[PDB]
Structures are given as C-alpha cells and as structure tokens.
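Just below is one structure, and these are the notes that go with it.
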Amino acid sequence: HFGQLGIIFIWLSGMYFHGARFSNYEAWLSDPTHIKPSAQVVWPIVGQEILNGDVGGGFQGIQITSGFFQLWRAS
Amino acid sequence: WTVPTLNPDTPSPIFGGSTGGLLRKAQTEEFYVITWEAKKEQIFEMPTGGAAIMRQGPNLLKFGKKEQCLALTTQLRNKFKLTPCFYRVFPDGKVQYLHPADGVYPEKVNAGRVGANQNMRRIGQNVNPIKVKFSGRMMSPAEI
Amino acid sequence: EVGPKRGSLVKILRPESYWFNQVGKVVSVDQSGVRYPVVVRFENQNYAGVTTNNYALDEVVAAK
Amino acid sequence: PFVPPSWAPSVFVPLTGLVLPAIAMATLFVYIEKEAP
Amino acid sequence: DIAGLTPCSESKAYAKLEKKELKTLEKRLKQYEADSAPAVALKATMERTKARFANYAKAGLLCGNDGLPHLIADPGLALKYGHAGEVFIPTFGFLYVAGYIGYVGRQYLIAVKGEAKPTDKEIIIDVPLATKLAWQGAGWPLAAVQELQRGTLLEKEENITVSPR
Amino acid sequence: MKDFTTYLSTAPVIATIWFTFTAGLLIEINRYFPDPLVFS
Amino acid sequence: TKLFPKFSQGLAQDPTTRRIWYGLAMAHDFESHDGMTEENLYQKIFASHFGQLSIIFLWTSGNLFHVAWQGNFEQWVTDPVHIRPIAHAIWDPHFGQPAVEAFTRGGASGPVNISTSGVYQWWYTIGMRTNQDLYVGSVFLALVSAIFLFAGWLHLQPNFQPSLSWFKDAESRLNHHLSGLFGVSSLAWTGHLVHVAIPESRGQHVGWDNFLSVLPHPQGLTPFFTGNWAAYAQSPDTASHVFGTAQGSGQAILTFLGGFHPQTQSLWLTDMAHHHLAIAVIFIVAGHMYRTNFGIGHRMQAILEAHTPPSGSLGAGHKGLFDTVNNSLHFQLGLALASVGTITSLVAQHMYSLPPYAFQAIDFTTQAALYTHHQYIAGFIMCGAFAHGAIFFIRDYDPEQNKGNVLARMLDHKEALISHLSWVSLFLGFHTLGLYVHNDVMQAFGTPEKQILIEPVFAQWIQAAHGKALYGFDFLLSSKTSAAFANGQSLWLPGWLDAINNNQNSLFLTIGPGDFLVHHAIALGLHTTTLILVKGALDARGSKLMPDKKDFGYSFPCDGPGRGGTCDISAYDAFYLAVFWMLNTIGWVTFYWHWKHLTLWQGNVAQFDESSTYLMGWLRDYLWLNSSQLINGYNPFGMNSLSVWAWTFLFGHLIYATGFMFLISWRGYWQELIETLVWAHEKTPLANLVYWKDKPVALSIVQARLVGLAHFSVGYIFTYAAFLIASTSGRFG
Amino acid sequence: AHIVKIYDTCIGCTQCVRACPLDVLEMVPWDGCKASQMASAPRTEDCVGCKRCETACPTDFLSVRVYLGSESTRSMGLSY
Ligand code: CLA
Ligand code: CLA
Ligand code: CLA
Ligand code: CLA
Ligand code: CLA
Ligand SMILES: CC1=C(/C=C/C(C)=C/C=C/C(C)=C/C=C/C=C(C)/C=C/C=C(C)/C=C/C2=C(C)CCCC2(C)C)C(C)(C)CCC1
Ligand code: SF4
Ligand code: SF4
C-alpha cells in the first residue's frame, strides 16, 4: 500500500509540474471563459506537432478535460 | 464382510434445512442415502450448502444424486477420518448398496474383483473408423 | 541383460507418444518380463507436465 | 382463368400465418412427446 | 508516363496540394505575434512542408490524378525508368536487417542449447554472449549460405517429432 | 552488484532498454532526415 | 421410451430437452442412423435429391405466379428504364394508413414490394412479353415439381429401388451427364434462343401456337446441311436496333460480335446463341469418353493407375484413388461443393462485368444484390467443401488402401503445408494492416502526400493485354500491330475493344492504389480462411495434443481440461472458426464491390480513388455517409418506403448481438441457473400442478457454438442486405 | 451411458480411481505391470464424463479413456 501511495504522489506531482511548465494556466486565470485549459505539449517529430492545437493565451497544446485548472483556482 | 442392511430409523444430523435438498425426482425415480458412525459431535459442510452438526453415533442423510453422496464421503473420510457408506433407494422401497461395492474402498486393490472394460492393447493400436462403419449404430473403434 | 544400459540415450518410436522421434535418458529396465519395462526420462515435459514414461523394448532405439 | 380473386390475401395470409402454424405446432408437440408402445 | 501517371514535378494537382497545406498553416499563423513561440513553431512546420514537396519532385516520383506520389514495384519498370529507390532498393535493405535479426537470434539459441540449463539462459539473457553475436551478424548472408551448402542448416526428418498419420 | 546486474539481464529489463534504444535511434533519424519516402 | 427420433435409440432414451434439439440436428446424417446399411444409404439420398429438385421448381413456380398476379411485368416491358419492378403484394394487418400509402407505388392497386432479383430483366430477355406467358410457365413448373416428387416416391418402391452397384457406375453417369444433362440441355437452349428469344427481340411474336410455321432464318437449314454455316452470321442487328422492335434489327441467328448491345448495354442474343451451340457440341463430344456396354471408351481406374511420375516424386501417384473417391460420399460431396462453390464466384464476377440481361446494368439495386447474393452463397459452399473433406478423413479414409499415393502424402507433410499458410497469412496481415494504418496517420496529421500508394502495375498490365489503352503499355490487344490484334480484328475485337475502353461500364474498371490495398486484404481473407479449414482437415485424424482424435468423430465438445485444456479441438470446431473468417472475407469483397460501384454510378469515381487508401475513408465516406437515408426510414416526423429496411437494419444488429451471448458465455453458467428455475417451479403453488415431460437442461457445448454462429451469420446477412438495398435503391431508385 | 476403457499401458498408480467423483473405477489384480494391479471400470452406468480420471493418468498417451455416449439422468448429472 505504501508503494501505491508513492505512485500516486509521482502522478500527482507530474500533474502539478506539467501545469507549471507546459500549461497556459496563468493566461487562463485572466480570461477563463475564452481560453481552453491545456497542460500537455508534444514534440515536433514525424509531423505530430499538429496535435498542438490553438487553445488561447498565445499557447499551443493539447486541451485537457481533467479539470485541474478549476481545482487550482478554487484553492 | 457382508452387505449392510439400511436402517431407515437411523438418526440424522442437526440441520435446519435448505432449498438445496431433494426434489420431485426422489419421489418418482430414486434417491440416495448415506450413513456413517461419528466418534463425537462435530460440524461438517453439507454438499447442498450450509453447515450441519453430526450426532455422536450413527448418522443418516438423503441426497438427490450419487455425486452428492460421494462428495460428502470424501469430506468425512479425508478430514474427520470416518468410514461412510451409501445406498440407492427406489420409490418402490427397494434398497441397493454400493460404495464400497465389496466392502473395501476401490482405491485399494482387492482379490476377487473381475476386470471390466479392459483392453489389452494401447490407444494407438485401435482400428480406423472406416472398419467399424455400418455396424448398426455409431460405434467407436475402441468399443470393438 | 535385457534392454539398453542405464543412463544411455535412446530415441522413441511410439507414434502416439509426446516424445516420438526424440531422445531421452534410460532410468531403469525391468527384468520381470512386464509389457513395458524400459523407463525413459526427458528434459522437456509433455502437455500434462510429465517428464517420464515407460516403453517396450522395441519402441526405443539407441541414439542414432 | 389464372387470376385469383381480389380477396385471396385476406383469407390465405391469416390461414398460413395464424391457423396452419397453430395446427402444425400442435401436431409436432404431440408427436415429439408421444411415447413408444 | 508509366501507367498513365505523370511526374509530380509536372503535375498540376500536386502543385495545388502544396498551396492548400501552406495556406492552412498560414491561416493559423496570423493569430499570433511575429516571434512568439507559437509563431516560430508554425514557421518551422512551413519550412519542412516546402522542403518535403521539393524533395519528392526532385526524387522524380510519379503522381496520379489525385496528385499524390505513387510507387513502382516491378523490378523491370523500376530499373528501366530509375524508380529503384521506391521499392526495389528498400526491398534488399529490409531483408539484410531482417536476416540480421533472425540470424543473430538463431546463433544465440544454438549457443545456449549446449549449456546445462538452457531455459534459464532465455529468461535471463547472457548479455556478454548476446553482444558478441550481435556484431558477428553483419556477415550473416555469407554465413547463412555456407551453412546451406554444407547441409547443417536443416534438421533431419528423422529427428523431428510429428503426430500420428 | 552481481545480482543487480543479473536483474538487469532479465527479459523485461533487456527489452525495455533494447526498444528504448531502438526507438530512440529511429526517432533521431527522422529528426535529422524528416519525411523519408524514397531512398534517393 | 419416446418415439422421436425414430432413427436413433440413444436420443429417444434421453429424458432431457437435448432429445428434441439433437433429433432435429441429426435427421439428415443418414450414416449415423440405427440399422443403416450402405445400400439403404444411397437410396435415401437418391430420394432426398428428388425432394430438393421438387422444391426448386416449386420455388421458381411461386416467383412466376406472383409476378404475373401482382407484378407490373406488362407495364415494365414498355418502359423498363423508368419503372421499378414489383415483387409481390403486401397484406399486413399491422400496417397503419401512412404505411399503406408509403408502399403504394408503381401504379399498383395497393402496397407492394420492389423486386431486386432481376427476374424481370432475365424473363424479358428470354422472350417473355405478357402476363399469360408467365402464367403458363408457372403452371408448367408446378407440374414439373409434381413429377419429380412422384419419381422420388417411385424409386423407393420394392421393384424400383436401384442396387448399390447402380450408384457406383461412374463411367456411365459421366457419359450421360456430360452429353445429355449438359450437352443436350445447352443444345435445347440454343433452340429456344434461335426460335423464340431472338425473334421476340426483333418485334416478332413466336409462341407454341405458331412456332412451327415461322422460319428462324430466311434460308431454312440449307446453310446448315450444306456446310455454308457462315450464312447464319450475315446481317446482324445494327447499332440502332431498339430491343423488342423490328426497327434496326437484322437477320443473323449466330454471330460473334463480342460487345454489348448499345441500347440494353448487355450481351447480344446472337452471341449467347452461338455460345450455347458451341459448348453443346463440345459437351456432347466429351460425353463419349468413358466405357459402357459397347466396348469403346476409357475406364477411369486405368487412367488414374497410369499417371504415376517415373521419378517417384509423387510416390505411388494416383494408385488406389478410384476406390477412395468411388466409395466415399464425403469425398464426392467435397469435390462437388468445391467445384460448384468456385463457379458461383465466377458467376458473380462475370455477370456484373458482362451483364447478360437487357437493362440489367441500369438497375443498380439489382446488380448490387445479385453480386452480393452469389458471393455470400459461394463463401458458405466453400466452407462446406472443406468440412466434408475433413469428414472424409475421419470416416472414409483408409490408410492401408491409400498407401503411398498422393492423398496419403498430403498428410505426410501437413506441418509444412500449415506452416507456409501461416506465414502467408501473417505476412499479408502485417503489411496490409500496416500500410492502411500508415496512410491513416498521414491523413490525420494532414500530409496526404506522405502515404504509401503502390500502383497495381501487374493488374494494370493485364488490362493492357486485353485492350485497355489508358495505361499506355501498348501490349498485345492494346497495340494495333500485334498479331493478336490483327487476327481477331474481324471477329470480336471491334466490339470487345469498344466495350473495354468505355469507362462508364463495369468491364475492366480502371484500378489504382486503392484497389491494390483492398485486393491484398482479400488475399489475406482467402489464405487465412484456407489455413483454418485446411488445418481442420489435416489435423482431423489426430495431433500431438490428441493422437487418437479419429476415435471421437468429426464433432465432439472437447477432451476436457487435462493436458492444458482442449476447447475447440475437433475438426467441427475448425470449420466453426473458419465461418467467421469467411464472412469477414466476403464482407471485404462486397464492401469493395459496392463502394467502387456507387462512386461510378454517381460519376464521382475520384472519391473512391482518394478516400479508399486509408480506413477512415471507408468508415466516413462509405458506411457513415450512405446510412443517412437508411436510418431515416422512420423518424419522429413520419416514415417512408425505406422504413422496412430501416427496421430490418436494426433487426440485423439485434440477431448479431444475440449471437455473442451463445459464443461468450458457455454452458456451465446456464445449467446452474436453470437448476434454480426447476426448484422455483416445483415449489410454486398453483403452477406445480403443471409439469414438464422433458427435463430442462442448458444447451450443449457443441449446440451453443452452432446456435451462436447461426445468430452471428443471420444478423450479419440481414444487416448488410438492408443497407445494401436501401443505400443503392434510395440513391437512384 | 459413456464408455470407459482401460488400456494395457496402465502402471497401477491408482490416481484415476482416487480422482473419479462417482466411484466408477476400481483397482484389480494384474500381472502386466510392476504394481501388479490394473484399473477397472465396472460401473460405467454412473459415469458423468467429467474426465477427471484422464487428468490424473501419468502414462503417455493416457491409459484410461472416456468416450462420451448416450445421455441419461445419471450421465447428465441431474438431481431433478
Ligand atoms: C401472419 C400473422 C399474423 C396475423 C394475420 C396477425 C393479425 C393481427 N395481429 Mg398480429 N402478431 C403476429 C402475427 C400476426 N398478426 C405475431 C407473430 C406477433 C408477435 C410478434 C403478433 C403480435 C401482435 C400484437 C401484440 C397485436 C397483434 C394484433 C393483430 C391484429 C391487428 C389488426 C387489428 O386491428 O385487429 C383487430 C382485431 C379484431 C377486430 C379481432 C380479429 C379476430 C380475433 C383476433 C380472433 C377471433 C376468433 C373467433 C371469434 C373464433 C375462432 C375462429 C377461428 C376458429 C376461425 C390482427 C388480428 C393486435 C390485436 O388487436 O390483437 C388482438 C395486437 O395488439 N399482433
Ligand atoms: C511478380 C511477378 C512479376 C510480374 C507479373 C511482372 C510483370 C512485368 N515485368 Mg517484371 N520482374 C519480376 C516480377 C514480375 N514482373 C521479377 C521478380 C524480376 C526480377 C527481379 C523482374 C524483372 C523484369 C524485367 C527485367 C522486365 C520486367 C518486365 C515486366 C513487364 C513485361 C514482361 C513480364 O515480366 O511479363 C510477365 C512476367 C512474368 C511472366 C514473370 C517473369 C518476368 C521476367 C523476370 C521478366 C521478363 C522481361 C521480358 C523478357 C522483357 C521483354 C521486352 C518487353 C518490352 C516486352 C511486366 C509489367 C519488363 C518491362 O519493363 O516491361 C515494360 C522488363 O524489361 N520484369
Ligand atoms: C441423359 C440422361 C440423364 C439426365 C438428363 C440426368 C439428369 C440428372 N441426374 Mg442423372 N443419371 C443418368 C443419366 C441422366 N441424368 C444415368 C445414366 C445414371 C446412372 C449411371 C444417373 C444417375 C444419377 C444419380 C444417382 C443422380 C442423378 C441426378 C441427376 C440430376 C442432377 C441434379 C440436376 O438437376 O442438375 C442440373 C444441372 C445442370 C442443368 C447443369 C449445372 C452446371 C452448369 C454449368 C451451371 C450453369 C448453367 C447455366 C449458366 C445456369 C443458368 C441459370 C438460370 C437461372 C439463368 C439431374 C436431373 C441426381 C438427382 O438429383 O437425382 C434426383 C442424382 O442423385 N443421376
Ligand atoms: C449439397 C451439399 C450438402 C449436403 C448434401 C450436406 C449434407 C450433410 N452435411 Mg454438410 N454442409 C454443406 C452442404 C452439404 N452438406 C455446406 C454448404 C456447409 C457449410 C455451411 C456444410 C457444413 C456441414 C457441417 C459443419 C456438418 C455437415 C453435416 C452434414 C450431414 C448432416 C446434416 C444435418 O444433420 O443437418 C441438420 C440440420 C440442422 C441442424 C439445421 C440446418 C440449418 C442451419 C442451422 C441454418 C438455419 C438458418 C435459419 C433457417 C435462418 C432463419 C432466419 C430467420 C430470420 C427466420 C449431412 C451428410 C454434419 C455431419 O454430420 O457431418 C458428418 C456436420 O457436422 N455439413
Ligand atoms: C479484428 C479482429 C481480428 C484480428 C486483427 C485478427 C488477427 C489474426 N487472426 Mg484472428 N480471429 C478473429 C478476429 C481477428 N483476428 C475472430 C473474430 C475470430 C473468430 C474466433 C478469429 C479466428 C482466428 C483463427 C481461427 C485464426 C486467426 C488468425 C489470425 C491471424 C491472421 C494473420 C494476420 O493477420 O497476421 C498479422 C497479425 C495481425 C494483423 C494481428 C494484429 C497485430 C497488431 C496490429 C500488432 C501491434 C503491435 C504493436 C507494437 C502494439 C502492441 C501494444 C501492446 C504491447 C500494448 C492474426 C493474428 C490465424 C492465425 O493465427 O494465423 C497464424 C488463425 O488461425 N483468427
Ligand atoms: C481438404 C480435402 C478436400 C477438399 C478440398 C478442397 C475444398 C479443395 C478446393 C480447391 C480449389 C477451390 C481449387 C481451385 C483451383 C483453381 C485453379 C487451379 C484454377 C486454374 C485456372 C487456370 C489455369 C486459368 C488459366 C487461364 C487464365 C488465367 C486466363 C486465360 C484463360 C486460361 C484458361 C488460359 C477433399 C474434398 C479433396 C477431400 C480430401 C481433403
Ligand atoms: S489408468 Fe492411469 S491413473 Fe489409472 S491406474 Fe492406470 S496408469 Fe494409473
Ligand atoms: S469421466 Fe469422470 S465419472 Fe467417468 S470414470 Fe472418469 S472421472 Fe469417473
């Protein structure tokens, strides 16, 4: 059970880290109703960079549906 | 050793009852009775579901099919180290005894038994299905 | 004085055996005139997990 | 001469879809259940 | 040209396709700044798109009415008209690697059959031996042929188990 | 350390390293030679 | 004990419901009946064949009767281009008024169904013009059905039962069937075309009342008996001929024009007359090959015994095969299904590209249904061909009498055969699926120019050899200087070349990279289905996991959980698994045929050329795009004539999904559930007064596989039939 | 009733008899093996076809074989 808890913390840490480094959270706070949350960015290889969509805030990335932006704002 | 005679008045274990017991088959075709001696009162598991307490001394149970009787026999023999025997009872009142057929459990070799359905060859020496064709019925090469 | 020597390698010739055309090590040979005296052991188990089997004198031949 | 009457479907559709199946099922059910002498 | 196809460099539909893809990228570009991170990424994509369409035309591929490159597989037609690089040359490129992988694995499998416990050498790989066999596989076509001629490539029919028949 | 290097030699660990290496090589080749369709 | 089934005492003694199910399922396995002898086996089969023949002619009679009674044949013949044929009338008391109005069409009295079987075009082509023509045919075939039924009864009677040796006279039966059944029937059919069909196509009525006083050709039999047979090919129907009328018509009765009638877009009648006359001569001649009571001809045993290669490459050769084939009915049935199954595919391939019936091409729904119909029937027959080949090995194969011949040697290298079929299936699947997925990723990322499109040069090269000049190969018939082009330039090439280079017809459609991928998927289907069926036959007699499988029969549940588990180990189960792959293969074939033709029929062939190279195009542009009208047959606003196909479409999905239940969940779960139902009934007051006579039990292991496969197949067929007809008919019809 | 046959490769291990959940099999004296005993199938009318005996046989191929045959109340394992 300690191993399961340790894995969740790595997973939770990754979600918070990717919000800090690969997200448009700061832009989202200013214009929450027009900017789509995004916290994942893909590398430009084999033409997969098209998955970096136009989400708003001068940012390109995959739109997320996990609701982490709303949770962070509430806290 | 002589064939035991069933005693219908033998006491039965302390059991509340369940819905997994005998059905209308017992009243029309047959049912099975298992009897044994108990050294002390103990709790055992009914093959039909639930737990029952065996009285000290003779015990008797009735089951719907043979496999249920021999399933209880395995429990009593292996765990509680008893020696049960069961019968086949017909609605007309006839009682047929079996297991142990000759008084000795089949796992142990006993003189006087006659081999049955024994082929003095290997599986690979059976004839081909074509050679047992049109024999009046579907017959495997192993039968002949 | 009957059958191959203990520990020698033999090739199985029973078509219905899992080890047909395969090499095994002779463990013992019964001298009581039984139907299948030769006992052979194999390094690879069959579908039932067994690695030993009994064979008749004419069902086993020396390696090559 | 060949043309059937204009009312033929009204009789044959119920006859072959509701009546004959009922008799056929009753015939088959009795037959399979019948015991040998 | 071949089978009614035309060189992509001379194909009208092929040229129009490039404009469509660049136009799509340009449309997204004008919603960003000149030197912002999204703008730089989009410009990089457009450069690769232009390079890709130049390379395929320069390679002398054939385009259909769809205006997309089509490949020639017949060795005679490929060598006749200089399309050997589409399928023919890559055919012998793959087989060398495929035989390399298969030959190396077969050498390792034979090597451990001599060991006391071959099964434990398969779940737990003998890395020093595997690396040794990995490098020697570069000459597999030579070694493979010599085994065939010496008759040690195949097992004897009498040493292979078969079911009753 | 002998046992630890034995653990790294187990099939799942070797496959992970091998495919991580194999995938990386293919990814890097396509990074420096993007869009290869014909040998040319 | 129970009477039913009378042919098996084992079943009749069973007290459970398995007796009812198994009695039905073993009725026609005569070899397994109690007291069966070889002679009685052949006489029952002979009688059963008369019953099948009578059903076929009665089924045909019913079609003729209903079209005449309720169809619009006489109206359709006037304007076949712009009239939908009527199959039969509808009398459904469950219909509401909107439904009655919706299905009223074609100027009919009431609701009717539109025909899709093409019998209108077929019957119109062969000379039928009025409803009375169909009525007389219907009564004639009903009479023929009765006669065959009587013959089935007659040859079961004490003095008319053939002996066992009669059924095994191979030389005499082949002589009669080749010369009489094939040759004379084709010669007679030539008579109909010369005397009836062709004149009717030129506006001249010929019937039983006047055909003896009408001359098929202006020169009556003088050219025939004088050897001047070319006189019959002079003055053929001109390109301006209007079918069924005398304007633009000719006089020839035997020609080799080689093309399509310009108006009807179908084969000329004078070519189909010369075709049947030609093969009739060949078949009548070919029927004088074998020995009979007259001291000339071959004996088939001698031919087989001779053909042994001197080098011993085929071992004993064909020695002993005559008895192997002549004594086994499963060997003969396997050869019959394999041959007939292949010919059924050939019919589908050639009928869509060489339409023989007038105005068949323009009826898109009919063409789609006819091709799908026969390809699915061919697929089932092929699976049966291998099933009975597997049954032959278990039941009829005798190793001693086939020692060292070709058949025995097939079992010798069965692992080699199966291993190589396995390799081909894996190779085709890996690379066929891989290229499709590659093209899908390229389309998803917006780079359609990066996908792998391989030109079908080998198939496009064949089309060049036949005269298709699009690809510029200038090969054989595509080159005007080749001897092949010159020699045929006066007989059939002008018509053939004109048709093959017309891109609006289905004669050698243009192919591209989209056709390359689909064809290789078809090869995967054929090889994998063969792999499953071939393994089921070669391993039928035994395997390492079950060395003595022959002792258990063709169909048994399993050998138990021992030795690792033996589920689906019988040869019956190999066939059962192969049916899934057959449906999958025929599905790919019929999707490919349908989509390539819908785009042609709409004129936008570019859609198939562009969207067929990746699998999203199929799902988007074929399945999803063409379902729009089907699923709107009935909606919250109303319904239209397609509501029956909309209803049948969901009906198919339900039967298909129900089949999953019998295939996924197995017996042990259900038998224990039924035991509580037995308990509940006995303890319920006022219901335990009633009781059963057959003890309820779960379906058997083998039965549920068949029941699950039957639901799977039925749902498969009904779903696509509704979609195929609805998408094609609504779009154009 | 199912068919159960014992073949002469039996080594008299008794495992088939122990495994059988309906007392169909038994051991009898024999002279064809070291154990001097052979399996027997005197009560096949009670056999249900579970094939637990075949699972327990060590010999290869099996020395005890079960051929499922005609069904009945006993062989179908019904208690109703
Ligand atoms: C070809 C087969 C067939 C036929 C002919 C019918 C016919 C009918 N069905 Mg349908 N039905 C069928 C198959 C068929 N069904 C099947 C297979 C199912 C299961 C999927 C159903 C399920 C079903 C339901 C659930 C319902 C119908 C109903 C109806 C009626 C609709 C029309 C109406 O308004 O009646 C109005 C009916 C009358 C005015 C009375 C008609 C005559 C009655 C029913 C019998 C009279 C008997 C007579 C007095 C004595 C015996 C005479 C006999 C010996 C000759 C009609 C009687 C509806 C209905 O009303 O049923 C009663 C209805 O609710 N059917
Ligand atoms: C997979 C089978 C296959 C098929 C269907 C074809 C088909 C074709 N090939 Mg190819 N070819 C193949 C495999 C195949 N090839 C292989 C494995 C090789 C060796 C690596 C070649 C080597 C080859 C050469 C060198 C040439 C062709 C050519 C051709 C074309 C005409 C001659 C021909 O091969 O006729 C049908 C094919 C066969 C019966 C199979 C064997 C073909 C042999 C190997 C080549 C025959 C060349 C021929 C004598 C050239 C005469 C001059 C020509 C202009 C008429 C035709 C499109 C010729 C071409 O370019 O025509 C435009 C040509 O010059 N092929
Ligand atoms: C000239 C004599 C003669 C004739 C005409 C027949 C005829 C027949 N015999 Mg044979 N038979 C003969 C002599 C003859 N026999 C002799 C001498 C013996 C003793 C040795 C036998 C012993 C014998 C047996 C034991 C059996 C037969 C059977 C049959 C029937 C086979 C099924 C069938 O109808 O196929 C019809 C087949 C065709 C018309 C040809 C099919 C192949 C073509 C190429 C298909 C395509 C054609 C065309 C394009 C289709 C157009 C379709 C249309 C919709 C447009 C058939 C009626 C079987 C039967 O059914 O008995 C009741 C049977 O069991 N015969
Ligand atoms: C002319 C060809 C022909 C002939 C004469 C036979 C004859 C025979 N076959 Mg063979 N067979 C054939 C074609 C043929 N087969 C084909 C085409 C296939 C592939 C599908 C097979 C596959 C096959 C197998 C797998 C087996 C046989 C077996 C048999 C034997 C027993 C049949 C039996 O009892 O059926 C009894 C019939 C049934 C239980 C019902 C059949 C109908 C099925 C389940 C489909 C029903 C669909 C339904 C009507 C749809 C309703 C739709 C709804 C909307 C209303 C018998 C000798 C069996 C045998 O004993 O072989 C030794 C056997 O194991 N055949
Ligand atoms: C879509 C469903 C599907 C698929 C993909 C397959 C695929 C296969 N079947 Mg199966 N089959 C199916 C349904 C399917 N079947 C059904 C419904 C039945 C009825 C029970 C059967 C019954 C059946 C039988 C009886 C047989 C097959 C056989 C085969 C093989 C045919 C050859 C082939 O294509 O090799 C190429 C292989 C494939 C296309 C398989 C998929 C490969 C994927 C894409 C690889 C992905 C790898 C990648 C690195 C990702 C991994 C991720 C993971 C680690 C998380 C293949 C493995 C035959 C066989 O085994 O021949 C050797 C065979 O005998 N099938
Ligand atoms: C298992 C088994 C079986 C079965 C089998 C089968 C089912 C098979 C099938 C098979 C098949 C199904 C096959 C097929 C084949 C085919 C072919 C082989 C073809 C050929 C062709 C050709 C050769 C052609 C040519 C040509 C062309 C191409 C063009 C022009 C014209 C001509 C003619 C020249 C039996 C019964 C025996 C029994 C035993 C076992
Ligand atoms: S049949 Fe098998 S398990 Fe039973 S006694 Fe013989 S060897 Fe032992
Ligand atoms: S099949 Fe089951 S009941 Fe029959 S002998 Fe074997 S173990 Fe006993």
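The residues of chain G that appear here are 3-735 by Swiss-Prot count, in order.
Recorded method is electron microscopy, 3.0 Å.
From the backbone N, Cα and C atoms, a Cβ is placed for every residue, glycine too.
Per Swiss-Prot, mutagenesis G:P559 to A or L is noted as: Assembles functional PSI. Reaction center is somewhat unstable and interaction with PsaC is impaired. The L mutant is less stable than the A mutant. Cβ neighbours of G:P559 (mutagenesis position) (same chain, under 8 Å, six or more residues apart in sequence): G:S572, G:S702, G:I703, G:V704. DSSP classifies G:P559 (mutagenesis position) as coil under the three-state reduction.
What Swiss-Prot says about the mutagenesis result for G:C560 to H is this: Loss of PSI assembly and function. When other Cβ atoms within 10 Å of the Cβ of G:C560 (mutagenesis position) are tallied across all protein chains shown, the result is 18.
According to DSSP, G:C569 ([4Fe-4S] cluster binding site) sits in a coil region rather than a helix or strand. Here Swiss-Prot flags G:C560, G:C569 as [4Fe-4S] cluster binding site.
Per Swiss-Prot, mutagenesis G:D561 to N is noted as: Loss of PSI assembly and function. The number of other CB atoms found within 10 A of the CB of G:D561 (mutagenesis position), across every protein chain shown, is 22.
Other Cβ atoms within 10 Å of the Cβ of G:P563 (mutagenesis position), summed over all protein chains shown, number 14. Mutagenesis annotation in Swiss-Prot: G:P563 to L, described as Assembles functional PSI. Reaction center is somewhat unstable and interaction with PsaC is impaired; the structure shown retains the original residue.
What Swiss-Prot says about the mutagenesis result for G:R565 to E is this: Loss of PSI assembly and function.
Over all protein chains present, the Cβ of G:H655 (mutagenesis position) has 14 other Cβ atoms lying within 10 Å. Here the residue is the original one, while Swiss-Prot reports the published mutagenesis G:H655 to D with the comment Very little PSI detected.
According to Swiss-Prot, the mutagenesis experiment G:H655 to R carries the following note: No PSI detected. DSSP assigns G:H655 (mutagenesis position) to a helix in the three-state reduction.
Among the mutagenesis results in Swiss-Prot, G:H655 to Q has the note: Impairment of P700 function. More severe; when associated with 'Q-676' in PsaA. The residue drawn here is the original one.
G:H655 to F or L appears in Swiss-Prot as a mutagenesis experiment; the accompanying note says: Loss of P700 function.
According to Swiss-Prot, the mutagenesis experiment G:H655 to C, G, N or S carries this note: Contains somewhat decreased amounts of PSI, depending on the strain; significantly changes the spin density of the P700+ cation radical.
Annotated chlorophyll a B1 binding site per Swiss-Prot: G:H655, in sequence order.
Marked as chlorophyll a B3 binding site by Swiss-Prot: G:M663, G:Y671. Long-range Cβ proximity for G:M663 (chlorophyll a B3 binding site), meaning a same-chain Cβ under 8 A and a gap of 6 or more residues, is found for G:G710.
Following the DSSP three-state reduction, the secondary structure of G:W672 (mutagenesis position) is helix. Counting every protein chain shown, the number of other Cβ atoms lying within 10 Å of the Cβ of G:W672 (mutagenesis position) is 16. G:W672 to F appears in Swiss-Prot as a mutagenesis experiment; the accompanying note says: Still able to photoaccumulate an electron on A1.
Taken from Swiss-Prot, the feature phylloquinone binding site applies to G:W672.
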Task: Listed in sequence order, residues with CB under 8 A of G:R565 (mutagenesis position) and six or more positions away - done: G:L547
Open item on the list: Quick test of understanding: given the recorded positions G:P559, G:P563, G:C569, G:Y671, G:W672, name the ones whose C-beta is under 8 angstroms from chain C.
Closed with: none
Task: Rounded Cα-Cα span from G:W672 (mutagenesis position) to G:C569 ([4Fe-4S] cluster binding site), Å - done: 18
Task: Number of other Cβ atoms within 10 Å of the Cβ of G:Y671 (chlorophyll a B3 binding site) across all protein chains - done: 10
TODO: Using a 10 Å cut-off, grab the number of neighbouring Cβ atoms around the Cβ of G:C569 ([4Fe-4S] cluster binding site), all chains included.
DONE: 12
- [ ] For G:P563 (mutagenesis position) and G:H655 (mutagenesis position), determine the Cα separation and express it in whole Å.
- [x] 34
Open item on the list: Nearest by CA distance to G:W672 (mutagenesis position): which of the mutagenesis positions is it, out of G:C560, G:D561, G:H655?
Closed with: G:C560
Task: Near-H candidates in G:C560, G:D561, G:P563, G:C569, G:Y671, G:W672, the recorded positions, by Cβ under 8 Å - done: G:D561, G:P563
